[PDB]
Amino acid sequence: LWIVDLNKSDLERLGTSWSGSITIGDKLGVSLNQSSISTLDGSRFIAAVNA
Amino acid sequence: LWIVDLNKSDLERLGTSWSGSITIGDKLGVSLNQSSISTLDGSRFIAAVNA
Amino acid sequence: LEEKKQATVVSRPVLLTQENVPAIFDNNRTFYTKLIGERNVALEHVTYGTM
Amino acid sequence: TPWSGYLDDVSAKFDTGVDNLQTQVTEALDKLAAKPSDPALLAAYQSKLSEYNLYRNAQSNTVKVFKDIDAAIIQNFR
Amino acid sequence: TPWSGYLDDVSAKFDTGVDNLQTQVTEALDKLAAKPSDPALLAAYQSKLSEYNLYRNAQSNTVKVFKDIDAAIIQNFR
Amino acid sequence: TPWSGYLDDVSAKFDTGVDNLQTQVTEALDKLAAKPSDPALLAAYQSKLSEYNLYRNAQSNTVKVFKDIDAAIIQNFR
Amino acid sequence: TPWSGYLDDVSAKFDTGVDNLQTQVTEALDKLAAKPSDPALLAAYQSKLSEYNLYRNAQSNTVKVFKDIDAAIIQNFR
Amino acid sequence: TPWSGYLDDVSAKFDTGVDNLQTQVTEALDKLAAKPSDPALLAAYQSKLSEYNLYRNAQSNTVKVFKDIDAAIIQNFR
Amino acid sequence: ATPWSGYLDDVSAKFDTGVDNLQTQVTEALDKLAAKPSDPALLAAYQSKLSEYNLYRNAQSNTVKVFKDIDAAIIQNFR
Amino acid sequence: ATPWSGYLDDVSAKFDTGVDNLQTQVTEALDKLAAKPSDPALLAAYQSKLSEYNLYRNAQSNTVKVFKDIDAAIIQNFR
């Protein structure tokens, strides 16, 4: 009895995600794609790169 | 067999609520619309807004 | 304090049956409301049901 | 609509008894985690965590006792 | 709408007992910081800091003792 | 009067034994909260609270021992 | 997959709450090691090491308490 | 990322309270050192350095006191 | 060839396939902690993993026993 | 062949093979220091060594106890 198994696969991932925050006047807070409260020194961004 | 669902809804809320309590001269405690008076020392009333 | 409220709810169940054949219809559904302060993520709901 | 037994009723009485404690403990823990050393946050959290521990103990022991009172009667049908 | 247990009540008794100490300490530190070299300020702060430390201790030890009682009563249901 | 069992009688003997502790312990707290840093107050509260602790533990343990005597006799009616 | 339990999700809260303290401590120590007699640096390091100590204590105590709450419930299935 | 705890919030309260002393002392030092034996310089330097000593001591003692208040409250979680 | 599994086996397997990876996470944690015992970052993690493992094993066993006794009680009435 | 060792034995021994030489380094430093008790470079070394040894022996014994409890809880359910 003959049993044969053959397999092929190809994968690619590429690009970035961005998020961050800014505080102005210490009176208005702005944040970008954050699901959480922020420490309000502001001027803080992240770019997560995958390739 | 056809199965169909449709749904629509509208919601709106507006205005302000007022409550608070003030200590007056070490003479009288006065309070408005507190259901059991927290009786904060000194004074500050609060108006809570949503729209 | 003075307050007033009005509410109104209309429901229609519709069922198809043959003569002399017993039949049943049964349903229930849940309705949600968004609590204030969406950072304080929470919901309220109730279920209505009829048979 | 779903079926709920007598033990479910007994248990549920506690849940509807402690109205909000389940949310209070979560938010008090996040407020503490934001500043792990603030005497007012520590003093609040110690209370809420203690009340939670007692709630879960009393609930589970009660349901256990009722289960044994029932099994002791069912055994006599035989 | 709040919800409070018994340990909550016991704890809050101290807070409503000491009317203002939590603000008093913060303002005494606030002015002292502006002139750390003044004796009257140092002498005032030395007192307030101590009152505060004893307050927080007596609070937490009482709340523990009560929790330890309840935990021992509930144990006897089973 | 409402129906009361033998275990209720046993339980109540303690409560009626300690006539006033039940409230002395609360007044002591209300006073101590006024000035948490008075050693004359602290020395009194330590005593009252220790007494309360021992009272509740003796109560529960006694009740349980009688429950287990009765259960052991009832078992043999079969 | 990063499978995490309940205790894991609790512990992770503190790690995300103290945003940067872990690195800050290491850096403060790294620089202070080069010039032990700078008071402007000693004062910084005293605060960072205090914060670290309190954070690690609160974290491990909270995890320990939730372990006992779970074990107590599990015990009653039988 | 510039995370700060409550002890930090207290220490920095002094550092931002004594607006300039850290630079003022650094200047007075170099002036005096450039031409010692000047009574006008010595008199000023004495004052600045003397109060700088008090500033640093008061700050560090305050932080340690707070730290042990918090550690004592955390110990009662168990 | 492949194991016959009963019902209790299915119950146990639900836990085994519930904690996908814990079985090995615990071991890796131990290996590195034992390599450098004095690191509180290692310690703080290992404490959590070990506690999760304890609860998992305990719940699994207690559950199996309950099903055993239900079955035994039903079988007894055949006589 | 080798003296029989169980699971707990194989857990305890993991620590010993983790701290490759500490068991010797502690006695070495102890003797060097006892040779000249008033030397700060020796004192500052031995403080570190002894602290490490304490933490190691302690964490070892606690972990072995926890793995005894996990087993006993399971064995009890056989009956």
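Residue numbering for chain H follows Swiss-Prot, covering 3-80 in order.
Determined via electron microscopy, 3.3 Å.
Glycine is treated like the rest: Cβ placed from N, Cα and C.
Features of the protein shown, as given by Swiss-Prot:
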MUTAGEN   H:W5 to A  Abrogates host cell invasion and effector secretion; when associated with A-8. Can secrete effector proteins; when associated with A-20
MUTAGEN   H:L9 to A  Can only secrete early substrates such as InvJ/ScpT, PrgJ/SctI and PrgI/SctF. Can polymerize into filaments in vitro, but not in vivo. Cannot enter cultured epithelial cells
MUTAGEN   H:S49 to A  Exhibits constitutive secretion of substrates. Retains the ability to display SipD/SctA at the tip of the needle filament
MUTAGEN   H:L56 to A  Exhibits constitutive secretion of substrates. Does not display SipD/SctA at the tip of the needle filament. Is non-invasive. Can polymerize into filaments in vitro
MUTAGEN   H:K66 to E  Can secrete only early substrates. Can assemble needle filaments in vitro, but shows a filament assembly defect in vivo. Can invade cultured epithelial cells
MUTAGEN   H:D70 to A  Shows a specific deficiency in the secretion of the translocase SipB/SctE. Shows fully assembled needle complexes, but has a reduced number of needle filaments. Is drastically affected in its ability to enter into host cells
MUTAGEN   H:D70 to L  Shows a specific deficiency in the secretion of the translocase SipB/SctE. Retains the ability to assemble needle complexes, but is not able to invade cultured epithelial cells
MUTAGEN   H:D70 to K  Can secrete only early substrates. Can assemble needle filaments in vitro, but shows a filament assembly defect in vivo. Can invade cultured epithelial cells
MUTAGEN   H:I75 to A  Shows a specific deficiency in the secretion of the translocase SipB/SctE. Shows fully assembled needle complexes, but has a reduced number of needle filaments. Is able to invade cultured epithelial cells
MUTAGEN   H:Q77 to E  Can secrete only early substrates
MUTAGEN   H:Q77 to M  Cannot secrete the translocases SipB/SctE and SipC/SctB. Retains the ability to assemble needle complexes, but is not able to invade cultured epithelial cells
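All protein chains included, H:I75 (mutagenesis position) registers 23 other Cβ atoms within 10 Å of its own Cβ.
Sorting the mutagenesis positions H:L9, H:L56 by the number of other Cβ atoms within 10 Å puts H:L9 first. Cα to Cα, H:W5 (mutagenesis position) and H:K66 (mutagenesis position) are separated by 20 Å. Proximity to chain A, taken as a Cβ less than 8 Å from one of its Cβ atoms, holds for H:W5 among the mutagenesis positions H:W5, H:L9, H:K66, H:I75, H:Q77. Looking at H:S49 (mutagenesis position) and H:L56 (mutagenesis position), their Cα atoms lie 11 Å from each other. Listed mutagenesis positions: H:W5, H:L9, H:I75. Those with a CB under 8 Å from a CB in chain D, in sequence order: H:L9, H:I75.
Within 10 Å of the C-beta atom of H:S49 (mutagenesis position) sit 13 other C-beta atoms, taking all shown protein chains into account. Reported as a whole number, the C-alpha separation between H:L56 (mutagenesis position) and H:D70 (mutagenesis position) equals 22 Å. Contact annotation for chain G: of the listed mutagenesis positions (H:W5, H:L9, H:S49, H:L56, H:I75), H:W5, H:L9 place their CB atoms under 8 A from a CB atom of that chain. The mutagenesis positions recorded for this entry are H:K66, H:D70, H:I75, and the Cα of H:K66 lies nearest to that of H:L9 (mutagenesis position).
A separation of roughly 15 Å, to the nearest angstrom, links the Cα atoms of H:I75 (mutagenesis position) and H:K66 (mutagenesis position). Taking the C-alpha positions, the distance from H:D70 (mutagenesis position) to H:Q77 (mutagenesis position) comes to 11 Å. Among the mutagenesis positions H:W5, H:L9, H:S49, H:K66, none has a Cβ sitting under 8 Å from a Cβ of chain E. Note: none of the mutagenesis positions H:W5, H:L56, H:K66, H:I75 has a C-beta at a distance under 8 Å from a chain I C-beta.
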